[PDB]
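Colleague: Let me begin by handing over the structure; questions about it come next.
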Protein chains: 2
Amino acid sequence: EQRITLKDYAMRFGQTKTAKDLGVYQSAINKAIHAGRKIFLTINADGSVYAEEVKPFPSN
Amino acid sequence: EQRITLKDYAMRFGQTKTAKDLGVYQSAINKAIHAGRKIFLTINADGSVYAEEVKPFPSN
DNA sequence: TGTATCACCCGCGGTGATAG
DNA sequence: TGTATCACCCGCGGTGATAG
């Protein structure tokens, strides 16, 4: 609430802001996205963001 | 259904079987567990297992 | 239907192993 | 409220940078 996708979020906001919102470098995002990582953002009232990723175990 | 925790599963079954069930080496498990990784198994009728892990983005 | 190291290599997450 | 490389280091996931 709102639960939204990284990619998604990225298309709305632009790699940079996003990236900035997670306190990480833009290239990350990019990579991450192209990467096809399953990740989700969570927005809070204030607009702070939280992101978790889903991955299969085991990583290999 | 059933949704169960790795650790959990591990306590019921013993590191080894588990490990075997995921097609990975026992030490992994161990590590993984001690590691405090958030991971979950999913059991199916037949008893096949599937495991996904939850992680914060970004990994760093 | 034991677990917990250990060093090795592509620093996490694995591998094999070795023991117990 | 541009994105997409690139080489570098602790092979994935990041960093900075460089450009466009």
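Chain B is numbered as in Swiss-Prot; the shown residues are, in order, 2-61.
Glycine residues also receive a Cβ, built from the backbone N, Cα and C atoms like all the rest.
Take a look at what Swiss-Prot says about it:
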- B:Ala33 to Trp: Loss of dimerization; when associated with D-58 (MUTAGEN)
- B:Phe58 to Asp: Loss of dimerization; when associated with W-33 (MUTAGEN)
Colleague: Hey, how far is B:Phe58 (mutagenesis position) from B:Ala33 (mutagenesis position), Cα to Cα, in Å?
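Modeller: Computed Cα spacing between B:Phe58 (mutagenesis position) and B:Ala33 (mutagenesis position) is 18 Å.
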Colleague: Long-range neighbours only, meaning 6 or more apart in sequence with Cβ under 8 Å: which ones does B:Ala33 (mutagenesis position) have?
Modeller: B:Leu7, B:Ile40
Colleague: How would DSSP class B:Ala33 (mutagenesis position) in three states?
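Modeller: Note: B:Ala33 (mutagenesis position) is helical by DSSP.
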Colleague: Should B:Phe58 (mutagenesis position) be counted as helix, strand, or coil on the basis of DSSP?
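Modeller: Where B:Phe58 (mutagenesis position) sits, the three-state DSSP reduction gives strand.
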Colleague: Across all the protein chains here, work out how many other Cβ atoms are within 10 Å of the Cβ of B:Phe58 (mutagenesis position).
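Modeller: Summing over all protein chains shown, B:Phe58 (mutagenesis position) has 21 other Cβ atoms within 10 Å.
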